[PDB]
Amino acid sequence: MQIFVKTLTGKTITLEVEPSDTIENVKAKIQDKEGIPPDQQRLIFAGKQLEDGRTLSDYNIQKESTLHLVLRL
Amino acid sequence: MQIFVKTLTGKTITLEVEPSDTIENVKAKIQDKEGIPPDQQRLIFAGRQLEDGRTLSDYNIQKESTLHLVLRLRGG
Amino acid sequence: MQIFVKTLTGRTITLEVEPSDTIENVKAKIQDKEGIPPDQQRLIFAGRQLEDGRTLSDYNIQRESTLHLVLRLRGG
């Protein structure tokens, strides 16, 4: 499924992640496309933070759903 | 070293700790003075959140420094 | 007044500025000593970004305040 991730700076990026894929894998993909280490990423969907050991299905993320990516120290 | 913490109510509380004090350690002092639970205390310094396990030295906090105390709003 | 500028690792530099000093001017001081382009300088404080055309008085910054200097990369 094609997803759209947006950062606080407004930068948008299109990624291809499977519906049954874990957040851990998503972070790795972001590190590939953007170059931002997974341990520096923080995904927030609908105001709810996304944990690593969970699937996109656990957050009911539909197609074309805006995912927010902020900083994580 | 005296620091100034701005509460959510807009109250500037003055605390006395050491540079080697842990972030979460000072939180207890906020509860002893104001009564805000450390678990509800979200401290952010210059746009960057302070890790409870870190110290004031880690963020170069000195006397007269002001701390932004925000609400601990998590993913709901 | 002297202000503290924190990087990321821990290195904190101190620069003296005026109360009505513009952010773009402060960036120029950092570009001189540290040698970092102001266009790539992302100054964050209180959880918000400081605009170049704004003054220190605009954000209500006091003396002896530590700000965080982040890198402003322009990719996608």
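Header lists the method as solution NMR.
Any Cβ shown, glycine's included, is placed from N, Cα and C.
Here's what Swiss-Prot has on this protein:
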- C:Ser65 to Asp: Phosphomimetic mutant that binds and activates PRKN (MUTAGEN)
- C:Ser65 to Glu: Phosphomimetic mutant that binds and activates PRKN (MUTAGEN)
- C:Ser65 to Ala: Prevents phosphorylation in case of mitophagy. Decreased localization of PRKN to mitochondria (MUTAGEN)
- C:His68 to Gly: Loss of DTX3L-mediated polyubiquitination of histone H3 and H4 (MUTAGEN)
- C:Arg72 to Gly: No effect on ADP-ribosylation (MUTAGEN)
- C:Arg72 to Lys: No effect on ADP-ribosylation, when associated with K-74 (MUTAGEN)
- C:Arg74 to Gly: No effect on ADP-ribosylation (MUTAGEN)
- C:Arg74 to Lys: No effect on ADP-ribosylation, when associated with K-72 (MUTAGEN)
- C:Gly76 to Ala: Loss of ADP-ribosylation (MUTAGEN)
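Take the CB of C:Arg74 (mutagenesis position) and look out to 10 A: across all protein chains shown you find 8 other CB atoms. Counting other CB atoms no more than 10 Å from each candidate's CB, the mutagenesis positions C:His68, C:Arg72 peak at C:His68. Closeness to chain B is evaluated for the mutagenesis positions C:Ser65, C:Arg74, C:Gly76 by Cβ distance, with values under 8 Å counted; counted residues in sequence order are C:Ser65. Each residue contributes its Cα atom, and for C:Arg74 (mutagenesis position) and C:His68 (mutagenesis position) those atoms are 19 Å apart. Recorded residues C:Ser65 (mutagenesis position) and C:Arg72 (mutagenesis position) have their alpha carbons 21 Å apart, per Cα-Cα distance.
The secondary structure of C:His68 (mutagenesis position), as reduced to three states from DSSP, is extended strand. With respect to their backbone Cα atoms, C:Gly76 (mutagenesis position) and C:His68 (mutagenesis position) stand 24 Å from each other. Most other Cβ atoms within 10 A: among the mutagenesis positions C:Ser65, C:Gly76, that distinction falls to C:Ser65.
Note: C:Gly76, taken in sequence order from the mutagenesis positions C:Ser65, C:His68, C:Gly76, have a C-beta within a distance under 8 Å of a chain A C-beta.
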